[PDB]
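Quick notes on the structure that follows.
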Amino acid sequence: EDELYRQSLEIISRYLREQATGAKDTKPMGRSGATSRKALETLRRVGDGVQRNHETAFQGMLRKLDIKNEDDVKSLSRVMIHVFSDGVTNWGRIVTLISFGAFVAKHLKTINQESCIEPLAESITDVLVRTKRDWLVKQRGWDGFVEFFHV
Ligand SMILES: O=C1NS(=O)(=O)CCOCCCCCCN2C[C@@]3(CCc4cc(Cl)ccc43)COc3ccc1cc32
C-alpha cells in the first residue's frame, strides 16, 4: 500500500519508545524487517550522539516549545514543517528531526504524558514522508539510510 510510510512509522515509533522507556521492543519488525532493524541500529548509533552533541541547543528548543499537554504536542507539527521541511534536505537533518523527536519523547515520559509518544511518532512520520517523499525515494529510502551511515 504505502510501504514507505509504514516502514517509516515503525522505525520512528520504535526508536522514540525505546528512547523513552529505555527498553528494546522484541516484537518482529513488519515488512522489510532486515532493513528496519539495521535502520534502528543506525539511529541508536547516530541519533543518540546528536542528542548529546547538541545538548545545549536541544534543551534550548525544548524549553522554547514548553510542552505540557496534548495540545502542545499537536502544535509540534507546525514547528516541524517550519524548521525541518523548509530547508535543503540531507540525512543529517532527518536524523536531527527524529533525534529531537526522541528527546521530546523522553520529556513526555518525565512529565507523565507517555501516551503522547505514539501520536508524536505519527506526526513526525507524517512530516518526514509526506513533505519529503521525492527526496527519500531518490536517496533509496531506508536502504539508502543504512548505506549512508554504514561503518
Ligand atoms: O538542522 C537543524 N537545525 S540546524 O540547521 O540549526 C542544525 C543544528 O541544529 C542544532 C539543534 C537545533 C534545534 C533543533 C530544532 N529541530 C527540531 C525540530 C523542530 C521542533 C521539533 C519537534 C519534533 Cl517532535 C521533532 C523535530 C523538531 C525539526 O527537526 C529539526 C531538523 C533539523 C534541524 C533542527 C530541527
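By Swiss-Prot numbering, chain A shows 171-321, in order.
Positions of Cβ are set from backbone N, Cα and C atoms, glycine also.
Some features that Swiss-Prot has for this protein:
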MUTAGEN   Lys194 to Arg  Reduced ubiquitination
MUTAGEN   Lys197 to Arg  Reduced ubiquitination
MUTAGEN   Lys208 to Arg  No effect on ubiquitination
MUTAGEN   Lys234 to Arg  No effect on ubiquitination
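Feature annotations (Swiss-Prot) mapped to structure.
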residue : record               : DSSP class
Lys194  : mutagenesis position : coil
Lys208  : mutagenesis position : helix
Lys234  : mutagenesis position : helix
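Straight-line distance linking the Cα atoms of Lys208 (mutagenesis position) and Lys194 (mutagenesis position), rounded to a whole number, equals 14 Å.
Geometry remark: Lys194 (mutagenesis position) versus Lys234 (mutagenesis position), CA distance 30 Å. Taking Cβ-Cβ distances under 8 Å and a sequence separation of 6 or more, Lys197 (mutagenesis position) has no neighbours in its chain. Neighbour counts of Cβ atoms within 10 Å were compared for the mutagenesis positions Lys194, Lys208, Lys234, and the top value is held by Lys208.
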